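*Asks:* Dropping the structure in here first, questions after.
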Amino acid sequence: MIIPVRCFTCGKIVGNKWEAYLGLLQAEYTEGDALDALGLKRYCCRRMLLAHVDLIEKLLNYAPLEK
Amino acid sequence: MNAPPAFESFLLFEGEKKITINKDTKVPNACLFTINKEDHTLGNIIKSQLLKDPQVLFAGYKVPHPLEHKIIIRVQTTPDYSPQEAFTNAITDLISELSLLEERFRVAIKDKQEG
Amino acid sequence: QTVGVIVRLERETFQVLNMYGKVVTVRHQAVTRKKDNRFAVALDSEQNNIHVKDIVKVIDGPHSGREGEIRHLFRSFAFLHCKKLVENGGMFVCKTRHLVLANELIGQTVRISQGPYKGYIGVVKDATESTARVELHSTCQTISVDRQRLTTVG
Amino acid sequence: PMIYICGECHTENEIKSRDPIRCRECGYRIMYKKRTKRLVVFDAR
Amino acid sequence: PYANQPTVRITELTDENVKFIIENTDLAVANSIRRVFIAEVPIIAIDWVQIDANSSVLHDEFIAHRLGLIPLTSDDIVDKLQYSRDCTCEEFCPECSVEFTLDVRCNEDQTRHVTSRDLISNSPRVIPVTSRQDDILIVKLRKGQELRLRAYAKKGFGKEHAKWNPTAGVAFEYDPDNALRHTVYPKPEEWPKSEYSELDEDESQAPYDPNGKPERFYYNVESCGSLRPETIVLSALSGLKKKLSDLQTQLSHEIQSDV
RNA sequence: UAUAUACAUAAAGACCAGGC
Ligand SMILES: [Zn+2]
Ligand SMILES: [Zn+2]
């Protein structure tokens, strides 16, 4: 749904790197250069940001129960 | 619904003794220690400190089952050296190692910062 | 408040010997069938334990001198049968002392205040004299805790 | 007595037992139960 | 028949990272050190969460999940706090726990991100780590949604639940160029060389050393941001020596009681 | 003071989907 805090394998924090990672893609970085600027060396962390699927933007289209 | 509590691994409830010492009838000077609520962190240190002691013929541990947390340590020493003495000297020798390592790691830090 | 034993069957009614020793007439539907306590125990006039099926002698009260089999027991009353008694199909009623042998916590929301579970909120499924069963709101499980540990919340 | 939330205009209305279900200011027939007052306490586990 | 005397050389020291090299030690002692870097280094992390009003698209215990995993600055007062189970007082006091508060409502039409910067602590010492670099994201809100909750953070360690691991991945390596033959390569020439390798590009492996035993245990210890990486290590040694000083005690009481 | 609140009800059948 929303990007995990704490990469599953190692336990580093990828929670805060998502909104910084979308910025780099719109600056015409390649996912290899984006993930290196964010400073994620191991491929356990590089698969959190790379394979992530953000549904919290879809789910915010529907209107809440309460106005 | 049957998942055991997370704390059940390192916490002792009422009546459980930490250590249980039972002599071993197969062998002279053989003793068998039973440590509740421990795992390979603690068991492996001691075994490997017992095998430095030249008066220790045998030392080894096992976790009987991984889902219940206890260690079982057999020790066999040479005559006129008690297997309870072997296991105490092991623990005091680690404490005298790890207290030397914590002091040598603090010196290398101060050296490392601005030096 | 009143129990009785059916002693005559009629087309629309029963004759019932009530616990006071009077026979009343009631419509079949005006009385409800009561669950008999075959394991009831009482004290006789000499403090013996008496039970259903026991043979007792009556030593005081209206039926003094009679002998009977205990058929039913309720509070201070015993319904007895003696086949020699033609009245009421053999049934009669005597005080047991005239004979001689011949929870609030459940539902509350409690907070575990001590021990390894300290802090968990739950609701009591079952209460005991000793260890209540708290239903944990945090996880899916039910645990037994000494009632000294629990603390009721609101 | 009982406060329900309209599924269309999202206006809490107070409607009670033995009443047809229609929210005022819409006419929409689907009501929701709001949320309980009592304490919920979770582990961060 | 006595303990060996090890030595330490700190190579890299930063705010995320420590590389040290421990020499003259057993394989079993050097391991049990890094095996304490995960479990038994205490840390502060949210445990008891109370959710007053949650209108977010994420259900209650899904947010109570993400809050736990948020690292909190444990730098000092972890020594001062007592485990909540050992603490005598009813419920939570200042001594066994820290209180956090999050009251967030989205008024604007724009989508609001609730960030760990919105956790507000009763004490200045422990805060979310990013507040000491973008902030951890707890949840997003559409206009009209409101999330307010109260959470008490406790002291614990990494055996209980993985949210108390003080560390990110803890590297461990010994004998980088393979003398001891603990691992046997079918073709030695296809394997890349360790950062720590002493070998020229020409030869694949060190030659077999019959007498040797593993020494020079290379670590890399990378913090999560709770504890500065220098004091993840000091707390592991001081925390292993306290478990071995709990044995010598309760063993001595048994040998004296049994005999 | 004594005594008491003791358990039963959710039918059955049909087709459909899946598991080993
Ligand atoms: Zn990772
Ligand atoms: Zn409406």
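Since chain C takes its numbers from Swiss-Prot, the residues it shows come out as 545-646, 703-754.
Determined by electron microscopy, 3.7 Å, according to the entry header.
Quick reminder: no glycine exception, Cβ is built from N, Cα and C everywhere.
Per Swiss-Prot, the features are:
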type    : residues        : note
BINDING : C:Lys579        : RNA binding site
BINDING : C:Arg619        : DNA binding site
DOMAIN  : C:594-627       : domain 'KOW 4'
DOMAIN  : C:704-737       : domain 'KOW 5'
MUTAGEN : C:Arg577 to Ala : Reduces the affinity for Pol II elongation complex; when associated with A-578, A-579 and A-582
MUTAGEN : C:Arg577 to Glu : Reduces the affinity for Pol II elongation complex; when associated with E-578, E-579 and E-582
MUTAGEN : C:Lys578 to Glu : Reduces the affinity for Pol II elongation complex; when associated with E-577, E-579 and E-582
MUTAGEN : C:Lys578 to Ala : Reduces the affinity for Pol II elongation complex; when associated with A-577, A-579 and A-582
MUTAGEN : C:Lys579 to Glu : Reduces the affinity for Pol II elongation complex; when associated with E-577, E-578 and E-582
*Asks:* Could you tell me the C-alpha distance between C:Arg577 (mutagenesis position) and the residue listed as 'DNA binding site' in angstrom, no decimals?
*Replies:* 17
*Asks:* Ten-angstrom check, please: count other Cβ atoms within 10 Å of the Cβ of C:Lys579 (mutagenesis position), all chains counted.
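*Replies:* Other Cβ atoms found within 10 Å: 5.
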*Asks:* Counting other CB atoms within 10 A of each CB, which of the recorded positions C:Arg577, C:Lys578, C:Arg619 comes out lowest?
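*Replies:* Checked C:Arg577, C:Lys578, C:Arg619; of these recorded positions, fewest Cβ neighbours within 10 Å: C:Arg577.
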*Asks:* In whole Å, how far is C:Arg619 (DNA binding site) from C:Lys578 (mutagenesis position) when you measure between their Cα atoms?
*Replies:* 14
*Asks:* Sort C:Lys578 (mutagenesis position) into helix, strand or coil using the DSSP assignment.
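*Replies:* Where C:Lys578 (mutagenesis position) sits, the three-state DSSP reduction gives coil.
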*Asks:* What's the CA-CA gap between C:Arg619 (DNA binding site) and C:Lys579 (mutagenesis position) in angstrom, rounded?
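*Replies:* C:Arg619 (DNA binding site) and C:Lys579 (mutagenesis position) have their Cα atoms 14 Å apart.
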